[PDB]
Amino acid sequence: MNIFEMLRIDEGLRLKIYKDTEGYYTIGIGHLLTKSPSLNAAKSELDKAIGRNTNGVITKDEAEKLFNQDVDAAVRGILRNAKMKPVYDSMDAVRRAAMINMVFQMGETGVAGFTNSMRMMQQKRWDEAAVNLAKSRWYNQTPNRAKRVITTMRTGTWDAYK
Ligand SMILES: [Cl-]
Ligand SMILES: [Cl-]
């Protein structure tokens, strides 16, 4: 198991534009197209991203290419962020993966606002941080996924995904 398999499980794969759990237009492996309510706007964003006239449908290969870019962007977003980097650097590989999952879903923004959890994480107070992360809109909205990620963080193992 790794970050790619892990997120492909959390996000699934859809080749037609769809609405995510917040009702935003998405496609592929969790790639958000836009926060606007226009499907047109979504279709245009999809075309600009793939570089062709898609008409709201992409291939598997195109999905994967987006996903690759997006995982990459999540990692670099972390490394570039001054509060996150040192947290991420302090951890082992499994837990880093939990962190990337969070950033991928919620954006650099959303995740940097878990300050308190980040401190605990940096101190390696796993059970505590686990309790803290669950007091969040994130856990309340997408609880099954949130649990998977939080277990990973807590245990440092891939059990929740096996
Ligand atoms: Cl893009
Ligand atoms: Cl969920």
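Numbering starts at 1 and runs along the chain as displayed.
Placed from the backbone N, Cα and C atoms, the Cβ positions cover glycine too.
Taken straight from Swiss-Prot:
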ACT_SITE  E11  active site, proton donor/acceptor
ACT_SITE  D20  active site, proton donor/acceptor
BINDING   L32, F104, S117, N132  substrate binding site
MUTAGEN   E11 to Q  Complete loss of activity
MUTAGEN   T26 to E  Complete loss of activity at neutral pH; covalently bound substrate
MUTAGEN   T26 to H  Facilitates transglycosylation more effectively than hydrolysis; covalently bound substrate
MUTAGEN   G30 to A  Almost complete loss of enzymatic activity
Which binding-site residues (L32, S117, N132) fall within 10 Å of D20 (active site, proton donor/acceptor) by Cα distance?
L32
Is it possible to get the count of other C-beta atoms within 10 angstroms of the C-beta of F104 (substrate binding site)?
24
Measuring Cα to Cα across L32, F104, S117, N132, which the record gives as the substrate binders, how far apart are the two most distant ones in Å?
27
Sort out for me which one of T26, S117, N132 has the most neighbouring CB atoms within 10 A, since those are the recorded positions we care about.
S117
Alpha-carbon spacing, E11 (mutagenesis position) to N132 (substrate binding site), which is rounded to whole Å:
24
Separation of alpha carbons, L32 (substrate binding site) and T26 (mutagenesis position) (Å):
4
Given the recorded positions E11, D20, which one's Cβ is surrounded by the fewest other Cβ atoms within 10 Å?
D20
